Amino acid sequence: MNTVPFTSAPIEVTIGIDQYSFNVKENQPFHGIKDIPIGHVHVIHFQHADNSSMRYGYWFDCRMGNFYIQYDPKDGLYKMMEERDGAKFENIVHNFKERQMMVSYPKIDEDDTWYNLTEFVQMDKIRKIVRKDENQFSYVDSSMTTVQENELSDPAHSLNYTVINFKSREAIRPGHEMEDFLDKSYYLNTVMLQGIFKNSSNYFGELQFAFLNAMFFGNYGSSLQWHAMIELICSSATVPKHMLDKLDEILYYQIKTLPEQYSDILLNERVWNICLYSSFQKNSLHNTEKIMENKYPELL
Amino acid sequence: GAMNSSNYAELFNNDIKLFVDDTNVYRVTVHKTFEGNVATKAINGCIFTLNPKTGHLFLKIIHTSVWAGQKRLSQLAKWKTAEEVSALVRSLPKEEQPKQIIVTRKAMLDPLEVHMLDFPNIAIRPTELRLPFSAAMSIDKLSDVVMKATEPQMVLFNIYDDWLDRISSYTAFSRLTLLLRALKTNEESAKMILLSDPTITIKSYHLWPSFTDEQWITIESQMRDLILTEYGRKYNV
Ligand SMILES: O=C1CC[C@]2(c3ccccc3)NCCCN12
Ligand SMILES: O=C1CC[C@]2(c3ccccc3)NCCCN12
């Protein structure tokens, strides 16, 4: 189990750690989060009490370094930093645990939710989407736009998701215009899976990461990316059986976890109705269709 | 965006543009089979591609052999239209290629956009107008060449005859739409109006009779009449 200590909490803030969250009052004696499960990526995120505008946060993996949070009063936000002095870090964490000034990552033992949401998400791939090479962790916020959004404006602060565009020369082979537009298998299997992602695990990892950025930061370009990657699979007549079964599990846990009050803005009626009821894969997503119909029958 | 009443004048500016109408591409007769079921028999169709400024009509005849062994023909017909329009653009010199293609049905937008990805600078646009180009097959010489075709074939027509010698492209396209609206509302009456006087003939190289200016105003009024009439007969007014 690993720890992310905080130097202090000078401003009132709601702090999230993965799917959990808790309120910290201005100058409350809070010094971080302990017992974080090893083996998964994690995200620690913030919403200031004064300005609920801008949710922001950091993706990280405790196996890649000792990380801590420190408020910056010039830039006005909680910043993740790496501590290179290992002895200094262990000494700090040990003292904070002794004084019991840390919250415990509150995982229930039955609960595989976080694993199920991050199964294919790797920190190495996160850092290729979020380019900031001098850090081992990655910053995301509500306002960051994607590379495809910038084509339709600061390149350094963008989300470099894989561009998917159904009406593009990449998606459409000359002389197969109708075939490739109505059945996207070529684009899924040859262009994207064989050509760009190399395997389905990397594809699912990007999909899972796009969902999580949409849910935790309200990042619109991330929501667009999540829906596009779902639609590309659902609009392909030829998809490996293992990929469909895994997609059903992935989406099931995403829909299960999504906040009920956010479904109106985070779920695209057209994509979901197409995928569940009109697409080639309309009969292949049993778990997802069942939870969607019982939880969001309005959307459909 | 979409073409509507508010921007009707754009059609007659000097940017090359084409209307594409696919209504008559996939045509069938419905009939009973010996067992008393229903079946369709396709007949020849055509794509109607028209430059509204010049009157140039590129009439691509769709021979029934293109449907042989194919499924979902109404959907295929939209993609076949898009393929043929794309091939026509590619066959024209660059300075003759359109800057805009306006489709008369919104269902052509995606098929045409996809077939024209190579031409990112050609704008594909819908229209809010209810243009009467489906009645093109009520023009006898056009229907005759479509029905006689035994193979795919492109046939070139000036749909305005020689009118642009005497009138503007806005008055010509306005007249063409009036004649086609009439033919669509009551074909027999419209054709009666156009042909009643045997002394006004259709030249071998024309589609419509050789009316004087004065006779065209009479004709247009009579077509202005018919369309209100059949509107009363239909609606009881
Ligand atoms: O007016 C014209 C110009 C040449 C043309 C033509 C060319 C392209 C499209 C329609 C018409 N060919 C014969 C028909 C009349 N002709
Ligand atoms: O029958 C009529 C009356 C209106 C119209 C017209 C004008 C623009 C569009 C269509 C029809 N005026 C001039 C053309 C003949 N017309």
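Here, residue 1 is simply the first one shown, and the rest follow in order.
Structure method, as recorded: X-ray crystallography, 1.6 Å.
Positions of Cβ are set from backbone N, Cα and C atoms, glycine also.
According to Swiss-Prot, the protein has these features:
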- B:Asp21 to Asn (Swiss-Prot position 1853): Reduced growth at 30 degrees Celsius. Strongly reduced growth at 16 degrees Celsius (MUTAGEN)
- B:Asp22 to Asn (Swiss-Prot position 1854): Reduced growth at 30 degrees Celsius. Strongly reduced growth at 16 degrees Celsius (MUTAGEN)
- B:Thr23 to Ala (Swiss-Prot position 1855): Reduced growth at 30 degrees Celsius. Strongly reduced growth at 16 degrees Celsius (MUTAGEN)
- B:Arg105 to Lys (Swiss-Prot position 1937): Severely impaired growth. Reduced growth at 30 degrees Celsius. Strongly reduced growth at 16 degrees Celsius (MUTAGEN)
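Feature map: annotations from Swiss-Prot on the structure.
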residue: B:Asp21; record: mutagenesis position; CB count, 10 Å: 22
residue: B:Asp22; record: mutagenesis position; CB count, 10 Å: 28
residue: B:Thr23; record: mutagenesis position; CB count, 10 Å: 20
residue: B:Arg105; record: mutagenesis position; CB count, 10 Å: 14
Rounded to the nearest Å - Cα separation of B:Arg105 (mutagenesis position) and B:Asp21 (mutagenesis position): 7
